[PDB]
Amino acid sequence: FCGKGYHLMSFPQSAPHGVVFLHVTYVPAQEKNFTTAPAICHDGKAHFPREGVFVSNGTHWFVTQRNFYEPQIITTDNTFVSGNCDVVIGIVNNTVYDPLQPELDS
Amino acid sequence: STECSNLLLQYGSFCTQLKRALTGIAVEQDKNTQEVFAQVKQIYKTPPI
Amino acid sequence: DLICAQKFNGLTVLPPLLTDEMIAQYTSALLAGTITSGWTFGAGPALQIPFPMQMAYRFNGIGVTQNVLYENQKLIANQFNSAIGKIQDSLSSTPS
Amino acid sequence: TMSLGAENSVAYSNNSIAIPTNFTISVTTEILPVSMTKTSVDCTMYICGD
Ligand SMILES: *[C@@H]1O[C@H](CO)[C@@H](O[C@@H]2O[C@H](CO)[C@@H](O)[C@H](O)[C@H]2NC(C)=O)[C@H](O)[C@H]1NC(C)=O
Ligand SMILES: *[C@@H]1O[C@H](CO)[C@@H](O[C@@H]2O[C@H](CO)[C@@H](O)[C@H](O)[C@H]2NC(C)=O)[C@H](O)[C@H]1NC(C)=O
Ligand SMILES: *[C@@H]1O[C@H](CO)[C@@H](O[C@@H]2O[C@H](CO)[C@@H](O)[C@H](O)[C@H]2NC(C)=O)[C@H](O)[C@H]1NC(C)=O
Ligand SMILES: *[C@@H]1O[C@H](CO)[C@@H](O[C@@H]2O[C@H](CO)[C@@H](O)[C@H](O)[C@H]2NC(C)=O)[C@H](O)[C@H]1NC(C)=O
Ligand SMILES: *[C@@H]1O[C@H](CO)[C@@H](O)[C@H](O)[C@H]1NC(C)=O
């Protein structure tokens, strides 16, 4: 409706018998392949991303926002738990970090 | 009839107006098909499986 | 003989610029981009995504968590397939 | 025969995703007519003059 791409904002310009809209949009670029999974199996629990998606560059599993590659460590703060690992098709085994664990480990 | 066309010439540019309006409608239909269906410039393919 | 009677009096029908197979090829391209890439092909380059994960994104778009889909993936797929079959039956069985 | 576009087979599989690593801020134009030329006709002067 407001240009090709994800619309950010727009500018009106007057024209003889008309209007010209300058649509400023966000276009994704320089995409990269990653191995993805629907959920992470950790301690018999299924973890799902709170706002992003699980990606893997080949060796390590991360969670990133969907429209821009920003890999982050899969923690309990950006994932939520629903059920065990027996139901989700395609769930992979990976560790999920707990920030309370180094505090109580020392 | 040639003399009927000679009498039709005295009515002015009515036939030119009707032909121009119908040509506008005819190109408008193709434009409508372009706006509805030609929304991608890449012809994507389904994988074989 | 209606078409010949129209043609003989100066009333001609111009063909459409796009044939039916080219419009069908446009719709096949739209289907392939939507199934293989989601909404990403409409906003830029087509980024591939698995269709259960795309449909989980769409559940997240309507305010339902992803685990509702991932725990019920077979049920959602069966309901979708039955609904498509019901579209084909309802279109074949209705004149209006 | 006119070409519909370039063929682009999207590399679909059930465990692969494509994530963008960059972006382009794209500005495009959309031109929309708003008004016409406002015309008035004196019907008697057009048909008959004086
Ligand atoms: C995927 O990304 C991770 C993190 O960006 C990489 O892990 C690091 O790789 C470098 C280079 O081998 C090592 O020096 C670091 O010690 C690694 N970090 C950890 C925590 O082990 C990983 O190598 C990447 N994998 C691929 C295939 O690119
Ligand atoms: C992820 O880990 C679980 C258990 O931690 C694995 O499930 C086991 O798989 C073996 C091999 O099939 C079975 O003998 C065990 O009985 C399973 N245990 C349970 C509790 O289910 C699972 O295979 C791992 N997934 C991957 C991809 O390695
Ligand atoms: C992700 O990987 C796939 C292959 O698994 C790449 O798809 C291939 O791309 C090349 C170059 O355009 C084509 O010649 C092949 O025919 C493609 N294969 C298939 C199966 O479609 C894809 O390009 C990769 N994505 C990125 C961003 O590099
Ligand atoms: C993201 O894209 C921008 C351009 O779209 C990149 O910026 C260019 O970077 C190269 C090399 O550093 C320079 O030669 C160009 O002059 C830059 N262009 C502009 C407009 O700044 C940027 O490097 C890209 N970032 C990543 C991480 O790929
Ligand atoms: C993905 O598909 C391949 C072959 O089509 C199959 O071997 C694999 O098990 C599938 N994985 C999932 C999670 O469906």
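Heads up, chain A uses Swiss-Prot numbers, so what you see runs 1042-1147.
Heads up, header says this was done by electron microscopy, 2.4 Å.
Placed from the backbone N, Cα and C atoms, the Cβ positions cover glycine too.
Swiss-Prot gives this note for the natural variant A:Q1071 to H: In strain: Kappa/B.1.617.1. Sequence-distant neighbours of A:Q1071 (variant position) (same chain, 6+ residues apart, CB-CB distance under 8 A): none.
Taken residue by residue with DSSP, A:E1092 (variant position) is part of neither helix nor strand, so it is coil. Cβ environment of A:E1092 (variant position): A:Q1106, A:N1119 lie under 8 Å away, each six or more residues apart in the same chain. For A:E1092 to K, Swiss-Prot lists a natural variant annotated as follows: In strain: Theta/P.3.
Long-range Cβ contacts of A:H1101 (variant position) within its own chain (separation 6+, distance under 8 Å) are none. Annotation note: A:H1101 (variant position) sits in a coil segment as assigned by DSSP. Listed in Swiss-Prot as a natural variant, A:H1101 to Y is described as follows: In strain: Theta/P.3.
Quoted from Swiss-Prot, the note on natural variant A:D1118 to H is: In strain: Alpha/B.1.1.7. For A:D1118 (variant position), the Cβ neighbour count at a 10 Å cut-off comes to 12, with all displayed protein chains included. The DSSP secondary structure for A:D1118 (variant position) is coil.
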Chain D contacts among the variant positions A:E1092, A:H1101, A:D1118 (Cβ under 8 Å): none
